[PDB]
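Q: Mind having a look at this structure? Questions to follow.
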Amino acid sequence: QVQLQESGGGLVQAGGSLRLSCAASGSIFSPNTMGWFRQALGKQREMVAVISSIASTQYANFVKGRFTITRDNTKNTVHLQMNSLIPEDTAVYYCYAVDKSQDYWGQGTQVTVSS
Amino acid sequence: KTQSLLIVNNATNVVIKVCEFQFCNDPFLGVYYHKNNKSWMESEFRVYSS
């Protein structure tokens, strides 16, 4: 039972900053790919960002240059540093453990920005 | 970062494992006789950190 632990969201005024975290534990076989995905009520899973074991970073055009992902090889965990918040980012996020076989999914983190 | 296969042969048997070894730059076996017998040969595994 590979489990992804999500933390670090909540209510923040426009212009604030937060740091989400997904820790993937269990099997999580070697060449893993970790992603972050967006969903606002009424829309679909919007692919926020993607990282492989190569350390390469892939981001979408929606929030250009505002999300950053940080890697922890020792614990093999991931952190989203989200800086310069805008109410179009008000959507719950999930992390995508590609693994190599049975892709997993998160429980979710509410991220809310408004004024 | 990737799975690895390890095969070693000590004085008694073979050890074959498939795990996530953190191999160092120079894996090796520290090898020493005993003080009285010298018939078998004791080995210290310096192959992988974890």
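Chain B residue numbers are taken from Swiss-Prot; in order, the displayed residues are 113-162.
This deposition comes from electron microscopy, 2.5 Å.
Placement of Cβ uses the backbone N, Cα and C atoms for every residue, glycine included.
Annotations per Swiss-Prot:
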type    : residues        : note
MUTAGEN : B:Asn121 to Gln : Partial loss of biliverdin affinity
VARIANT : B:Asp138 to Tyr : In strain: Gamma/P.1
VARIANT : B:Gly142 to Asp : In strain: Kappa/B.1.617.1, Omicron/BA.2, Omicron/BA.2.12.1, Omicron/BA.2.75, Omicron/BA.4, Omicron/BA.5, Omicron/BQ.1.1, Omicron/XBB.1.5, Omicron/EG.5.1
VARIANT : B:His146 to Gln : In strain: Omicron/XBB.1.5, Omicron/EG.5.1
VARIANT : B:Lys147 to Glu : In strain: Omicron/BA.2.75
VARIANT : B:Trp152 to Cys : In strain: Epsilon/B.1.427/B.1.429; when coupled with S13I induces resistance to NTD antibodies by changing disulfid bond in positions 15-136 to 136-152
VARIANT : B:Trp152 to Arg : In strain: Omicron/BA.2.75
VARIANT : B:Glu154 to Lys : In strain: Kappa/B.1.617.1
VARIANT : B:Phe157 to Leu : In strain: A23.1, Omicron/BA.2.75
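I'd like to know what surrounds each of these features in this structure.
A: Residue environment of B:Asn121 (mutagenesis position) contains 11 other Cβ atoms, counted within 10 Å of its Cβ in all protein chains. Classification of B:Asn121 (mutagenesis position) by DSSP places it within a strand.
Counting every protein chain shown, the number of other Cβ atoms lying within 10 Å of the Cβ of B:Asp138 (variant position) is 7.
B:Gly142 (variant position) falls within a strand when secondary structure is assigned with DSSP.
In this chain, no residue six or more apart from B:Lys147 (variant position) has a CB-CB distance below 8 Å.
Following the DSSP three-state reduction, the secondary structure of B:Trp152 (variant position) is coil. Within 10 Å of the Cβ of B:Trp152 (variant position) there are 11 other Cβ atoms, across all protein chains.
In the structure as shown, the Cβ atom of B:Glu154 (variant position) sits within 10 Å of 12 other Cβ atoms.
Long-range Cβ contacts of B:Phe157 (variant position) within its own chain (separation 6+, distance under 8 Å): B:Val120, B:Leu141. When secondary structure is read from DSSP and collapsed to three states, B:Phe157 (variant position) falls in the strand class.
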Q: Between the recorded positions B:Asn121, B:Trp152, B:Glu154, which lies closest to B:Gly142 (variant position), Cα to Cα?
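A: So, spelling it out, the nearest of the recorded positions is B:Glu154.
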Q: Give me the long-range Cβ neighbours of B:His146 (variant position): same chain, 6+ apart, Cβ under 8 Å, in sequence order.
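A: In sequence order, B:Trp152, B:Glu154 meet the Cβ cut-off.
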Q: Relative to the Cβ position of B:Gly142 (variant position), how many further Cβ atoms are located within 10 Å?
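A: A count of 9.
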